[PDB]
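J.: First, the structure itself, so that you have it in front of you.
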Amino acid sequence: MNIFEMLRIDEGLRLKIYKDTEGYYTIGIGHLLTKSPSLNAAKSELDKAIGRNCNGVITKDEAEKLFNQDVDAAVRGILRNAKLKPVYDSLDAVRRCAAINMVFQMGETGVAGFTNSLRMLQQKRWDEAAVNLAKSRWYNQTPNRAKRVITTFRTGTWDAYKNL
Ligand SMILES: CCc1ccccc1
């Protein structure tokens, strides 16, 4: 398992514009199009992202291209963030995937506010970090996914994702 397989499990794959868990227009493997209520605004964002007139539908190859771009953006975002980079650099490979997953889902400024959890993760206090991470809107709104990500942080193994 790697970050692509992990997020593909968590985000799924849909080739037509859909609404994510928060009700926002999204496409592909969790590619957020807009937080605007307007489907037309989303369709415009999609056409801009893909570079052709899509009429709300893309191919699997296009979805995977957006996915590559989004994962890269998440990682780069972490590396450019003064609060996130040192924690990320302190982590092992598997836990780094859990970190990218959170930033992919909630964005960099969002996770950068997870201050107490970040400290515990940098200190390698895994059980404590796991407990702290669950005290969050994140956990309460998407508990099944949060539990998988937290288990990954707690154990540094892919146990939560085996058997998908
Ligand atoms: C809060 C988990 C985390 C750690 C490092 C970087 C991003 C996210």
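If you go along the chain as it appears here, the first residue is 1 and each next one adds 1.
Every residue gets a Cβ built from N, Cα and C, even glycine.
Per Swiss-Prot, active site, proton donor/acceptor is recorded for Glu11, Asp20. While the structure shown retains the original residue, Swiss-Prot records the mutagenesis experiment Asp20 to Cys with this note: Nearly no effet on specific enzymatic activity. According to Swiss-Prot, the mutagenesis experiment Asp20 to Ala, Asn, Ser or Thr carries this note: Complete loss of enzymatic activity. Annotation of the published mutagenesis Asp20 to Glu or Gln in Swiss-Prot: Loss of 99% of enzymatic activity; the original residue is retained in the structure shown. According to Swiss-Prot, the mutagenesis experiment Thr26 to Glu carries the following note: Complete loss of activity at neutral pH; covalently bound substrate. Annotation of the mutagenesis experiment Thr26 to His in Swiss-Prot: Facilitates transglycosylation more effectively than hydrolysis; covalently bound substrate. Looking at Swiss-Prot, the entry for mutagenesis of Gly30 to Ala says: Almost complete loss of enzymatic activity. Annotation comment: Swiss-Prot describes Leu32, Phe104, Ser117, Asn132 as substrate binding site. Looking at Swiss-Prot, the entry for mutagenesis of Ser117 to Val says: 50-fold decrease in enzymatic activity. Per Swiss-Prot, mutagenesis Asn132 to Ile is noted as: 5-fold decrease in enzymatic activity.
Could you give the neighbours, burial and distances for every feature on this list?
T.: In the three-state DSSP classification, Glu11 (active site, proton donor/acceptor) falls within a helix. Within 10 Å of the Cβ of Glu11 (active site, proton donor/acceptor) there are 20 other Cβ atoms, across all protein chains.
In the three-state DSSP reading, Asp20 (mutagenesis position) counts as coil.
Around the Cβ of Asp20 (mutagenesis position), a 10 Å sphere holds 17 further Cβ atoms from the protein chains shown.
The DSSP secondary structure for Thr26 (mutagenesis position) is strand.
Residues within less than 8 Å, Cβ to Cβ, of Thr26 (mutagenesis position) and separated from it by at least 6 positions along the same chain comprise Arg14, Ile17, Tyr18, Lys19, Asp20, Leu32, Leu33.
The Cβ neighbour count for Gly30 (mutagenesis position), using a 10 Å radius over every protein chain in view, is 22.
Summarising the environment of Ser117 (mutagenesis position), the number of other Cβ atoms within 10 Å of its Cβ, over all protein chains shown, is 23.
Classification of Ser117 (mutagenesis position) by DSSP places it within a helix.
For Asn132 (mutagenesis position), other Cβ atoms within 10 Å of its Cβ number 19. Following the DSSP three-state reduction, the secondary structure of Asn132 (mutagenesis position) is helix.
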J.: Those recorded positions, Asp20, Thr26, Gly30, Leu32, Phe104, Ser117: which ones have a Cβ sitting under 6 Å from ligand 1?
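T.: Correct list: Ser117.
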J.: So if I draw a 10 Å sphere around the Cβ of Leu32 (substrate binding site), how many other Cβ atoms end up inside it?
T.: 17
J.: Measure from the Cα of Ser117 (mutagenesis position) to the Cα of every one of the recorded positions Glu11, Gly30, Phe104, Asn132, then give the nearest.
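T.: Given the candidates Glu11, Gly30, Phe104, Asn132, the nearest one is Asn132.
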